[PDB]
Amino acid sequence: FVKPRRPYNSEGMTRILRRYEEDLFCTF
Amino acid sequence: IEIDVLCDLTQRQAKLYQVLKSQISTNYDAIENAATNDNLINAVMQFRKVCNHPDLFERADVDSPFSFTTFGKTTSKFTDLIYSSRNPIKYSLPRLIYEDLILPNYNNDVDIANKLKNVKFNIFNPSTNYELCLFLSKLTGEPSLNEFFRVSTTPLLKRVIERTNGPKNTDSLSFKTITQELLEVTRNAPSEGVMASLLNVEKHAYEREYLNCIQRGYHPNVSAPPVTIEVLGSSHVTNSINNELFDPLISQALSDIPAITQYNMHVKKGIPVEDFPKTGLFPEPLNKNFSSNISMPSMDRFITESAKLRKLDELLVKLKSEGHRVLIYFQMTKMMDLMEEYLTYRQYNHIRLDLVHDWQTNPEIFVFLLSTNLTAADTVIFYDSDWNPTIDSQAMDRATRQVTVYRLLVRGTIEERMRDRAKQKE
Amino acid sequence: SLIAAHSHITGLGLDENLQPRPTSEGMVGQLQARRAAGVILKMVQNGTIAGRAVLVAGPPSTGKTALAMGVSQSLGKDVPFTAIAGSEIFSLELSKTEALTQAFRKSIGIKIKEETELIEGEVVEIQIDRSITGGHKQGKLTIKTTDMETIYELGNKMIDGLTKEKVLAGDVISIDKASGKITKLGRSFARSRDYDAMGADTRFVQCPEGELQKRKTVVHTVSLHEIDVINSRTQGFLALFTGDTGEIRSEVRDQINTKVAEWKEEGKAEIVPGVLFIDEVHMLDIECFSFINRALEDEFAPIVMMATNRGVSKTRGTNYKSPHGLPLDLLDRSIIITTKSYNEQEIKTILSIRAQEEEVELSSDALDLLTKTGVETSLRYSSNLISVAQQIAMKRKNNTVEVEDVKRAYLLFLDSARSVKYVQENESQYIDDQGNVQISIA
Amino acid sequence: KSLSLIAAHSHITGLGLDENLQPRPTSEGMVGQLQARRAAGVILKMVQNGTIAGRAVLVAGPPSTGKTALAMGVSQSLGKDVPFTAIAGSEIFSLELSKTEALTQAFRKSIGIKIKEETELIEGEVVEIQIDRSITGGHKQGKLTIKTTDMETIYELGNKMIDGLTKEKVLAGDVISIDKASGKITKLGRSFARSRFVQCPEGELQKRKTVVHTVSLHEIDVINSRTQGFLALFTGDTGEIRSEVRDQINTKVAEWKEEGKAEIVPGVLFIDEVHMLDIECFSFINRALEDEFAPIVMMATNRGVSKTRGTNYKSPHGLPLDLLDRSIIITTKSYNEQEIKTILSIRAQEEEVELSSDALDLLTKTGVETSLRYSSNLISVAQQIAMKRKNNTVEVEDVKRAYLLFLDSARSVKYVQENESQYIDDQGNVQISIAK
Amino acid sequence: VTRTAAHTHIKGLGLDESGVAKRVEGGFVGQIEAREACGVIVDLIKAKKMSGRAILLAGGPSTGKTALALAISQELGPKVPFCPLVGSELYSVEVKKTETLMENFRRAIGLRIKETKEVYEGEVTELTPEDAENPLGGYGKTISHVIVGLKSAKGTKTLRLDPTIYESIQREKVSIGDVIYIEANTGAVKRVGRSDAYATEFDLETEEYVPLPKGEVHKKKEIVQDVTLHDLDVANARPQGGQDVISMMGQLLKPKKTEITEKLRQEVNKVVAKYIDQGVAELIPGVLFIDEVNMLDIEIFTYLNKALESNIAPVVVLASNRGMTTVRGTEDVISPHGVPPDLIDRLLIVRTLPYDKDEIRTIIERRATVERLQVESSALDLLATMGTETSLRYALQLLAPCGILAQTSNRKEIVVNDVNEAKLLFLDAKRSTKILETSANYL
Amino acid sequence: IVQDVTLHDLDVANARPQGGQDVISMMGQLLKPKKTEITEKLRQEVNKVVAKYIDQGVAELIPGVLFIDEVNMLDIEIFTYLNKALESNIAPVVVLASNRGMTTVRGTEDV
Ligand SMILES: Nc1ncnc2c1ncn2[C@@H]1O[C@H](COP(=O)(O)OP(=O)(O)O)[C@@H](O)[C@H]1O
Ligand SMILES: Nc1ncnc2c1ncn2[C@@H]1O[C@H](COP(=O)(O)OP(=O)(O)O)[C@@H](O)[C@H]1O
Ligand SMILES: Nc1ncnc2c1ncn2[C@@H]1O[C@H](COP(=O)(O)OP(=O)(O)O)[C@@H](O)[C@H]1O
């Protein structure tokens, strides 16, 4: 069986998000 | 079908050969036919265990520098650690030296002379020497006139750490040279830039010469802490050297605050972002292999460090249609290490000591390791250690109807000497 | 780039049977020296004999450096060729043995074979998450093609390579895993969002087809000295460029020798031996010659090419006088290629080849005059006069350089012997060796 | 003793002198040079008196007459707790320090301060350690049962002891020594509970002790010179210590001696092959002995009327005249046959198994003929070729074999003289080829 | 296939059991008494009880002193250290010459140690810090404890580290889901790679993937190591390896060779003696080869006669090429082999003798077989005549070019025409000197 | 904007570490700069990227003269280095000035 993906602990962080239509920025 | 392959001695095998060939007076005992004749026997088994492979008689452990320490060891719901590595060299000082030279005392004059030489007569003092401070304020364009007194009375590492990003006055004589303007104009610059690509050749040499995937070639042999200083009967010395070895500004500057902690002060405790103790100033190493001096034992180095296992894994890469057997009496019943080798990396359907019936129903599971009428196996690899072909023929008698012979040899070792006498006997 | 004194030599001018052609590959003359140099070149190309000292001897203006540079040209790319001079050893930060050892380690090369992986596709979505101070970074990159789409994780170096030369969703980039390079091929989606900051929009490319992950194997060459300095300190990669490497211990030398032999036997590394060329080797010291005669006896030592233009001269640092300035123990190790002076036809061929490389249309009688000048004075003077005569012809607006330009150039600029006679005629005007002069006309 | 293999001066355990300084003919490994040995005994009693400051003695004589043996005998008979520094003439030419700076450091390494300090120490065996680690907050508590042969007691431990015992993880039965002032425990070992090992400590826990500390003035100078820590004493980058901190340390040492909490112990500085120092070094030595904090300097030279380095004229003993004026000279003589026999007997007795007597006579004849040191070097290789013949004793024929193989100086010089074109001369001329 | 380095034909001294020399063994031809003396010296090394014994290999060029030194190293074995040197090595622009000499002296002395290290390793399932109480105060760290979950086969433990350990943990960029390796001796930690329990086909950082480590956590592993005494000295002088700011800052600086004080050497000797008596250390004294000892000046020899008379100093062997020459660093002392008479009394001279024609011929034959070129008999005899006539070395170096000319001539055989062409293309020292003499261009 | 730089400016810009701001570069900025032996690799990479942007057509290279006065006073090893530095590809013209006549070269005995 295909192994699970690695856990993605991103708590405590700002976020840059760039998408097809528009780019975001989540900050604190 | 009979085939023979001869192999060259690998580097670690040859150095093990030489270091255990030296002794005091070996007189080349194993190739003096001591194995044919019947201490000599201990040298014979030592030469055999060396001449096959190193890890069949001692484990290739981790590669680490020698820890020159005296740390807290044991004799063997959480177990905790405190860093307690110390050098074995203990420099012992009398208490009179410290308490009469370093610390202030009523009969000592350390603090008085310290202030008198560092504050009362410092030439950057604005209370006494204004015009000199105003002179340098005109020169360097400093916003504050106490900054020269601050720079003159600060340790170098501490003064390096609290680096100020504030721009200077614009009427200064500090005229920024063209190299600084070149460096600042490319500080955050894209690719395909004419001034951008001129000023980074180390990143071009990095990407061109593939330095991101190179391996560590050198590790130090001995690593040590700083030599401990042991003054008896005072806690001030303990506090002082514990503060100097672990200064929280210097230690925190070579550090990084965890991300959820930065959440905690920035949001939960409301600490402003610029008032964080600064981190991340430790230099980045060249690669992930260059981070630490400890080298893990690699599986691929086990594969490649043997004269015979390298050509053996080459052969089972080539041989798929015929199940094969190994005479494990080349090392006198050593099943263990080849077992770890071929279920660690070269994993296959396998059987090793109802047992004889499992490999005849299908050839997908090979007969593999057995110690020597079961000729139903497709082939058998019986290769060397035969100074007598009688056990060779009795092993191949046990063994489909077709029998195939795979012979292995190492040149320069005892196999050439027993396997040139037994070659004419065949 | 620019035309230099050795612009014309492209090879050793040598046939496949190790016999020199009369005029080929930008070379003429010195047939026995060319054959011996080709033999040394074939020795290097075999690459199984280490530490063979080769010495070149001859008068000045004979073609010693031309022979060595022709060896370097015909030697082929990606095989090292150091071209040090004798004076560069004497340093204030290294020892002379240390400088010789570093030149030796520079001359020997390793061809590392590395397995890499190439991905190329249309970028879907970036999810860079950074800490508050920005020090620690982790992200997720999403990339697709016409066939399939994959979600990859991100590290520190890949995120900082995405930030610099900034990549938006809608771009087609190519990433090499082993080197960590980022190559934005262009913008494919042409998204409707147009921020007023972006003024440099990359050219449109068709979004790629096929599988993203393509297996690739590449080879790169790194010399022994570079690996030595890389493993020497924590920041060793800077010391290649700043040159602040120095007095490197023998421990890293022996450990890297063992590791290099390890990479050799597992098939990662294929050592190519190189050539160290020491022009004007008579400039060196006796300690350097001692280290040289004891340094060729290792497996990691290249073919050493040495040049001199001295007769029986004083060996430096010593009272005695030795052939070629080199002591007898070193001279016994070396094998000597000799060179002999030219004649009128070879000199004529030299200036014809030079003027072809100097883009000068020279007339035949001016060529004859230049050959007579070159035989009369030196080859280098008649080589140097061609560009000056070309400039003089350019000032008179004639393309072909004629005899009067050659005579005007000869009158304007002085060679060695005429300058010697002009000094000897009125020596009181120049400052004497005893520091005596007369600066007044009366 | 540290790690010590057999060396040249290993048999010398001190001056073989009686109570009235009269030398015994053979005692403590040393034989002969009775006038020189009596002089060295007088100098030893000077140093052991410790009331005389800054005298220089010059041990001059022929090579291989025991000058270095005399100095090693003085150093061995001095014992420990008195500083001794043996340097050579080629040490002080430093690439970072000046010559006078290196001489000043070597002068101040051989002057020592003796301090008596009384500390506190608790050392026993742990019967049982318990911690009531119910950490509702940062506070924790625990109890420790520590035992010796005459003690058995329980302690209530504060938080800092719990922190100090969490690291250096003490189990039950381990032997620990606790410093109460600094909170540093040392794990000496585990007691006899096998069912590294150390004996269980004797009684009277919490026993004060006096540890007598002797430090040199160079270490105090390095410490008081503020920008160099004590790591300069190991790294060697002390780097031109200023004169004012030296003056401060001298005044503080005089204050400590007067007020009686420190005692000054003079030592001996030995300079082997003093003839290689420059005239500047001779001037600094010439004016360096007038300081009160100056040791007793020993100088050894084996040169005749030779040039002084840095000048162009010749002077006796390789030293200038004023330095010869400021030093008393100990003379040493060469050895006759019986002294060579006794020295070879002692060295062969210590170094290896016994010799046959005719072989010892052949060694004595060779030592008289060529050199003492050559015979002493022949001893071991003759024994090794005797082991290769598989015999215990060393016979005459093993000595003959070793004499055939290993040449002395005279045979090498002569054989160089008959084979001249095969070798390289001053002018760099050599006939490598053997034909014509 | 394998590169020849002018000494690959030498495998050992070639002696028999009783110390006599076979005429052909180990690639040695002749030099019987020299080989016997060097075998006696090898036996003296394997005795491992002497200190400061020295020999000088006197002889001319093309004779075999360097060959005898590497023969000693081959016979002794790679376990006992061998430190080759040239006399020009001792002059350094960064430190004194004498300290370079003693650093080579303690490079020669070896050590055999066996050490047990407390080792924590396993897969990081949990990694949660604990925040400090007063973070902006700055006199403490920003954290107080870090709880780490380590999982491996057969055991699983939770780890409450001090912040100073977490410094190295964050410096190796340890994330959740990789196999790590904490060495509790020094506090160093090595991040092996990402664990293969999860998916391994989606990273972009060419990470290596490792299985779960076998055995429990808190493995106590005993390893065996071979170090030199100089390496202990250079580790204690420049203290890299601790987790204090002195050690972390000492890693980053460019190292300079410093004058290592004697006090450090006595402390290292005391620690090593404690390791000897405790039972994990065994001393391995070695051999140091100073080739070209004529190049050393008077200061090194003057310090050498005192440095050889210490209790720990190894056996040094010396080579000299010159006869009755003046000593460097002085202008009046005329002395054999460039060695002053003070040092020569400590020294045991081993003479080496020049060669005959048959020895030269056999040396050429063995060197041709080692370089894998077969020769013809008349060409070998011609090369032997040139070796007698010019030098042995010139006949040795000419072997490869006639082989090159033979492959040029589309054959594997060396003939006398190839030897004559090697004569015509390349010249020895004598013909070059005569060509310099006849020419007036200062050729 | 047209900016004019020398090749030594590019070499000294690439040699000192730009960016990073991680202890080592900041200590290098605060301490005194040290002239260091710039290796051939840095100059070769600089020449490579400069030739690349020359072949692009956006950069223009212009050689300038170098005037060395009192050239009688250089040591012999400087002339020995200059013999092959003059033969290099990118090195410009150099103008030499001397006033002495029949004299010995500095650094040698009787030339
Ligand atoms: N065989 C040749 N082919 C091409 N050019 C040559 C040849 N011989 C000499 N030259 C020219 O002669 C000049 C001197 O040669 P070079 O070796 O550089 O200096 P020198 O001979 O003084 O050492 C060079 O400029 C070179 O171009
Ligand atoms: N009186 C003596 N007693 C014992 N051994 C001696 C005596 N004199 C000399 N030796 C030995 O002779 C050897 C060489 O003597 P050495 O001390 O070098 O003489 P010098 O100091 O005069 O050069 C040393 O091993 C030393 O032990
Ligand atoms: N006894 C010997 N047997 C075989 N070859 C030798 C012998 N002695 C010297 N040689 C060869 O002669 C050459 C010179 O050896 P080396 O000792 O390095 O120089 P030198 O003999 O001048 O000291 C080496 O290449 C070696 O192969």
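Chain D uses Swiss-Prot numbers throughout; the residues present, in order, are 15-209, 220-460.
Placement of Cβ uses the backbone N, Cα and C atoms for every residue, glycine included.
What Swiss-Prot lists as ATP binding site is D:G75, D:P76, D:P77, D:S78, D:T79, D:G80, D:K81, D:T82. Secondary structure at D:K81 (mutagenesis position), as computed by DSSP, is helix.
Record note (Swiss-Prot) on the mutagenesis of D:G80 to A: Growth defect at 37 degrees Celsius. Every protein chain considered, the tally of other Cβ atoms within 10 Å of the Cβ of D:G80 (mutagenesis position) stands at 26.
Here the residue is the original one, while Swiss-Prot reports the published mutagenesis D:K81 to A with the comment Defect in snoRNA accumulation. Growth defect at 37 degrees Celsius.
Take the CB of D:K81 (mutagenesis position) and look out to 10 A: across all protein chains shown you find 25 other CB atoms. Under its mutagenesis annotations, Swiss-Prot gives D:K81 to R the following note: Growth defect at 37 degrees Celsius.
The Cβ centroid of D:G75, D:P76, D:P77, D:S78, D:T79, D:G80, D:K81, D:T82 marks the ATP site; residues of that chain outside this set whose Cβ lies within 8 Å of it are D:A83, D:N326, D:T356, given in sequence order. Sequence-distant neighbours of D:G75 (ATP binding site) (same chain, 6+ apart, CB under 8 A from its CB) are D:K81, D:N326, D:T355, D:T356, D:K357.
Neighbour counts of Cβ atoms within 10 Å were taken for the binding-site residues D:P76, D:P77; the minimum is at D:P76. Using a Cβ-Cβ cut-off of under 8 Å to chain C, none of the recorded positions D:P76, D:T79, D:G80 qualifies. In sequence order, the recorded positions near chain E, meaning those of D:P77, D:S78, D:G80, D:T82 whose CB lies under 8 Å from a CB of that chain, are D:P77, D:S78, D:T82. Note: D:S78 (ATP binding site) has non-local neighbours D:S395, D:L396, D:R397, i.e. same-chain residues 6+ apart with C-beta under 8 A of its own C-beta.
All protein chains included, D:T79 (ATP binding site) registers 21 other Cβ atoms within 10 Å of its own Cβ.
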